[PDB]
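Below is one structure. I have some questions about it.
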Protein chains: 2
Amino acid sequence: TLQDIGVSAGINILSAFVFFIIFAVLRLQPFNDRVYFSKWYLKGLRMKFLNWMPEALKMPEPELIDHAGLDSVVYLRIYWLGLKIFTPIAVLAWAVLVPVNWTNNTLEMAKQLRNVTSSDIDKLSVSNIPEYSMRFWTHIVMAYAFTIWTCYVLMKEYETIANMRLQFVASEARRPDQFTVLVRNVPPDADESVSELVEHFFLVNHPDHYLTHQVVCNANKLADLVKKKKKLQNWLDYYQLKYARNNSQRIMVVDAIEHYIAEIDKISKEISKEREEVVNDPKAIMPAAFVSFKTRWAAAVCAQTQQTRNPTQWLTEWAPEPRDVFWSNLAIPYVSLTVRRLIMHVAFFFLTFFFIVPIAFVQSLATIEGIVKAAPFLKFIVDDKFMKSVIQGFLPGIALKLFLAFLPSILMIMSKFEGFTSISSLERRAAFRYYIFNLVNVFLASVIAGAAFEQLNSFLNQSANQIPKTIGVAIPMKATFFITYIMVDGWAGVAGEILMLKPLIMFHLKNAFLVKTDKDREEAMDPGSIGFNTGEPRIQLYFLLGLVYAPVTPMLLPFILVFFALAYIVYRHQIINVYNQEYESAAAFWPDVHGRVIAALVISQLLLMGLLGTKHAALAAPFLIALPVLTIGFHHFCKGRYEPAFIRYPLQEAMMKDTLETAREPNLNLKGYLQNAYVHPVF
Amino acid sequence: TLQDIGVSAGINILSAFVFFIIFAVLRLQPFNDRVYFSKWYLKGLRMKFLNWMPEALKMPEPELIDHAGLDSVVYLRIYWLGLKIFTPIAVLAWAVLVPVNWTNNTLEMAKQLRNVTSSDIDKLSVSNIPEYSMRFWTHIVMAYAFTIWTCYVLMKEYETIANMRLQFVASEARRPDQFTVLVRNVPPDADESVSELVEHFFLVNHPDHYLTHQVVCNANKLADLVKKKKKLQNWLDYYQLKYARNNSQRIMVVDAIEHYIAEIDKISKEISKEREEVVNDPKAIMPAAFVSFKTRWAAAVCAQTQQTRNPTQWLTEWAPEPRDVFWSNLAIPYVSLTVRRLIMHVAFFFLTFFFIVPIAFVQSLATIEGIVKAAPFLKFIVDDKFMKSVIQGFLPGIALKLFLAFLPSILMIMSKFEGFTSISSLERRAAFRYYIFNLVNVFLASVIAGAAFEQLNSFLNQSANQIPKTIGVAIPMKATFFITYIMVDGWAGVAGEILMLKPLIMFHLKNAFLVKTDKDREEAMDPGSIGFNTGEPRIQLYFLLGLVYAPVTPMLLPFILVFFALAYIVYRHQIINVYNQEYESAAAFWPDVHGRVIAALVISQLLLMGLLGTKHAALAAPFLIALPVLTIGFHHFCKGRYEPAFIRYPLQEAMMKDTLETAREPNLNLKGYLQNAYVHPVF
């Protein structure tokens, strides 16, 4: 379907450059300066179409770290890791595997019983290599030449990030983070509050340091009413400022009264339940607190060591950041966390079940050649030499992207059902859930449940006879669908995101209908963070499509390369200019990303075993079992030598930065800075 | 072979009671009071044949803990855990599975092609149940009724040991252990010694507490010469005290001179290389030290947390005990440890290879019925109705025990090749190595490489036809060999060890030939510890033989029960009276024992799957895959809720015991107690 892939990529490229032209025109308007330069406003300072790509590369990395942050820079380093990995894989896959496969005409042996393709398998892989053949001694050493070298890149980068983290976090500005420990669970007592329990624990066990504890209020209903009150005042602005350019009888459902008396009701509830939260309710005081110390060393001790007999009471997390704590999940009791997880492993098992139907509905539309040759009817979807290319190359990608346009938000809500009192861990487990959802339905339940449609004459006319051989041929045949998915979802989806329409339309609507001046900068935060819910494991999906199909057909490799090369420039321009970073992690997600790339390697070799086990290659599988040993052993090496720069904060640097801070500024209290830092953002 | 099993067990029992009579006679001699009551001498105090079993049960467990120790009591609790587990397994295996199997005469259908047994499979298991049958719905729920209940016992005991440990170690007497941390690796420097590196590290990072460091001398050659000097003075005592009851021309090889001038040579070397060890040799000062603190809290902090950037420098162990530190392995450089491990995984792979031949040489002797019916010759080993029982029931156990009479010492040496600077971890990894050696050669390479001999007519006359079915029948047929191995190795081996001949003969020889008085108490320590190299994973071998054959033939279960019931009384008498305990761990080996029993459970269900997959039991395997999920999930539960009472010493108890000790005795230094505690036992 190269006649189809060319048309699909042509539509995608000649729409993506339309997006670039629209961005180049619409950026230079003077009114949208608050949109496309919003982070510059957040830092407190007010023909030649693509003349922004060289501007986004002039700024060096340490100035970017001191300007943007440390999460987004290493997020760019994910894309540079992708460009580093897949360049020589594609180089050694062009000049080696393509002269191997183009020679032997085994799918020109097509009138073996029913296998009809055209002029693409001659560029494809092991399907074109016949049974028990001699060509496979190429691929396996190329397999080594892929998985030894990518482990070298994954070692070198994961060295240059732990060093990068330890250089950053031992020199960043003082937060009220590095002195504070969450004390998540605590046993009840006949004492009148949790506060004296935390006092008589930490005065006895940490008698020297112990700055000031702070318990966690419930405040769920109160914050929900504050959110509803602000939303109601937003509509009270909208309906009332329609009247300032109109006449009497304003609204319909006297009627402007029908929000302001509701405002009086809500304020009468606000003052009541804000009075009735910290006066008469010890019941609304959850068993948790934010303790605090006067050295970073003491908090580093307190939040790494076992505290008591039970490893369920007094357990200490690292107290994320006061602008990072996802409140209204500190109000979940601890003993009901493991229930809420086991619920959302079941419903996730449903989300890998209900979404199989919109997967297969794609591929039946994507391989109508696999239906026309398998079922005689042509007054329906018919070969017309051009609309076949549209129905097989463009609409499957658009359809599969539009079925995925909601599920990052769904998995974000589903992670919010569990506790995870930080945005910085909600986004990590949301990325993990969307990675599993891409690995099951977008990859496996696409390939297995679609290649049966793609070779339906094989399963139809001659059943249960060569059913390993047909499904072994059909998996490298299903690279064209991922080519189109790259060219639609990744390619134009990163080439169309620059024109940030979903915040810009809302910004114009809030310009046109609000009150007055002195408010035109709260909506510059409406472009949120980088997509770590959305765009983070999409990268790992393309890593999976690269590494799985690297000893398999190299027609996914150059498209992955140009996607990475474009998205690096796109996201680097975005991180320089339009991004917020509502949390400093800092880059504490590489034990997840590195692990998922290693799991992509392991799945790559375990699927290469399945592809070599369908051509009766006898002495080919024994020289491939060494790789799931070698990669998992390399992962256990990296889990020991580099990962405890991410988990365990060492005490030498915790004392070093403390003494350096007491050399920079002496003689300031921390109680004026940090005693009232973790009070709920109601108060 | 019940006619053979009865004769084997009769010989073993009627020799074991001969051992008990010899012990009862030889104990009441007045001269061996230093042997069979040696621990009572170590604690500083000077018809009715089996009248010692009720005496060994009168003493309650807390007095035993305050008398013997805390390792040996929980070592007895291993045997009581065995008696707790396998009693209702045998009860519910008699009254359920034996009326199932005795009914259906499918091995009385014996003239299916070549299968000849006699009157034992009617008591055995799934071999006697025919293909795709209805009896198996018993066994699987009995499988649940074994693996749910044993996990309850493994939860309850592992609760009553972590509580037992935390009650003991938070109330024991003061050692110079709980204040001391080994600092195993340290980077070099242009500074003149490692001592100033340890000083300028710990004064800066732990400025409050920091009692006194102590570096580790090399002292290998010096300690080897001290050992040779003491051995040479032992022979200098022996040859000279032969002269005190003889005449001139004493020895042969003037000749008594031929040891005393060698003594002068050795002392001239001792004073030289003891002078030339701490004066002119910074090269002989290894990069390690024993740091020390003045609170237990500070040492608990120092030996749980990451120290620096690298997790290879300044890494901190727990500094075992000064009478526990296996010296001359602190003199191994750290960077050469991982080489020495990877050597001794290879040679261990050789020890699982060379010892296959003495395994199979046993079973060919053990199943001559499987050779006579498979190879016509009878002027060799012949059926004579009694010597068949001797050659099949007694000599395989004796032969297999005598091939194993050296390998605990071999694995002890092999663990000494690695570093492991404690006896308390050398014995743990020696127990792990001997567990793997029992699981591979004594269990798997016995069963697979012997059942082929046991059904050699099946593999001979009709080959490659029912080779899953024959090897599925033959594995429950190979329970009689483990019956005899229990009755020889375990049974009489624990019933014959009471008469502790290997220290007693040496004690009589050292009484007859040494110098004078004032020396008759150093040889009471010659009975060493409990067998944790030798006798610890023998228990787990019988756990494996119980749990694997519990849904399989219950003719191993009562013999395991009476072995446990006898060995509990035997080892409890021994631990009360004759044992030393050269190290207090205290019971820090249950994450190993609990893990190996859980692995025995997992191997039990994964071999039960293999036994059900040989009778074409279709709807029997799907209701058995849940158990390797359930047991490993239970192991991940116990690794989280109970294990960090063994690994991570909590800080609340470390401050509690410190304040209680300062309430018991105030105002004593630790430098008079602990500054010179870890100097090498040369000095």
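Per Swiss-Prot, chain A residues shown: 3-48, 70-276, 288-717, in order.
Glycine is treated like the rest: Cβ placed from N, Cα and C.
Pulled these from Swiss-Prot:
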type	residues	note
MUTAGEN	A:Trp75 to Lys	Abolished activation in response to poke without affecting activation in response to stretch
MUTAGEN	A:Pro77 to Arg	Does not affect activation in response to poke or stretch
MUTAGEN	A:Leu80 to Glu	Abolished activation in response to poke without affecting activation in response to stretch
MUTAGEN	A:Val335 to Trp	Abolished homodimerization, leading to formation of a monomer
MUTAGEN	A:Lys435 to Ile	Abolished activation in response to poke; when associated with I-536
MUTAGEN	A:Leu438 to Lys	Converts the channel into a constitutively active phospholipid scramblase
MUTAGEN	A:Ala439 to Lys	Converts the channel into an osmolarity-sensing phospholipid scramblase
MUTAGEN	A:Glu531 to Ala	Decreases the stretch-activated single-channel conductance by 1.6-fold
MUTAGEN	A:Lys536 to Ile	Abolished activation in response to poke; when associated with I-435
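I'd like these features described in context: how deep, what's nearby, how far apart.
There are 18 other Cβ atoms within 10 Å of the Cβ belonging to A:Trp75 (mutagenesis position). In the three-state DSSP classification, A:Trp75 (mutagenesis position) falls within coil.
Applying an 8 A CB threshold to same-chain residues 6 or more apart, the list for A:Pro77 (mutagenesis position) is empty.
Contacts of A:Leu80 (mutagenesis position) defined by a Cβ separation under 8 A and a same-chain sequence distance of 6+ are given as A:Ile603, A:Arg606, in order along the sequence. According to DSSP, A:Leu80 (mutagenesis position) is assigned to a helical segment.
Summarising the environment of A:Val335 (mutagenesis position), the number of other Cβ atoms within 10 Å of its Cβ, over all protein chains shown, is 26.
When other Cβ atoms within 10 Å of the Cβ of A:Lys435 (mutagenesis position) are tallied across all protein chains shown, the result is 15.
In this structure, A:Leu438 (mutagenesis position) belongs to neither helix nor strand by DSSP; it is coil.
On its own chain, A:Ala439 (mutagenesis position) has no residue at least 6 apart in sequence with a Cβ closer than 8 Å to its own Cβ.
For A:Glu531 (mutagenesis position), the same-chain residues 6+ apart in sequence whose C-beta sits under 8 angstroms from its C-beta are A:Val604, A:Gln608.
In sequence order, no residues are near A:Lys536 (mutagenesis position), counting only same-chain partners six or more apart with C-beta under 8 A.
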Using C-alpha atoms only, work out the spacing between A:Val335 (mutagenesis position) and A:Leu438 (mutagenesis position) and round it to an integer in Å.
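With distance taken Cα to Cα, A:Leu438 (mutagenesis position) is 44 Å from A:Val335 (mutagenesis position).
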In three-state terms from DSSP, label A:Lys536 (mutagenesis position) for me.
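Going by the DSSP assignment, A:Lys536 (mutagenesis position) falls within a helical segment, counted as helix.
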Out of A:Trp75, A:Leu80, A:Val335, A:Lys435, A:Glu531, A:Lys536, which mutagenesis positions come under 8 Å of chain B, measuring Cβ to Cβ?
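Sorted by position along the sequence, the hits are A:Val335.
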Across all chains shown, how many C-beta atoms besides its own are within 10 angstroms of the C-beta of A:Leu438 (mutagenesis position)?
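That number is 19.
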C-alpha of A:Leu438 (mutagenesis position) to C-alpha of A:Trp75 (mutagenesis position): distance in Å?
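Per the Cα atoms, A:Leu438 (mutagenesis position) and A:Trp75 (mutagenesis position) stand 30 Å apart.
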What whole-number Å value do you get for the CA-CA distance of A:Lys435 (mutagenesis position) and A:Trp75 (mutagenesis position)?
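Cα of A:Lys435 (mutagenesis position) to Cα of A:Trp75 (mutagenesis position) measures 28 Å after rounding.
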Under DSSP, is A:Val335 (mutagenesis position) part of a helix or a strand, or is it coil?
helix
Between A:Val276 and A:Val288 the model skips 11 residues. Roughly how many angstrom lie between the two CA atoms, to the nearest whole number?
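With 11 residues missing, A:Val276 and A:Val288 have Cα atoms 11 Å apart.
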To the nearest angstrom, what is the straight-line distance from the CA atom of A:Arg48 to the CA atom of A:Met70, with 21 residues unmodelled in between?
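Unmodelled segment endpoints: Cα atoms separated by 27 Å.
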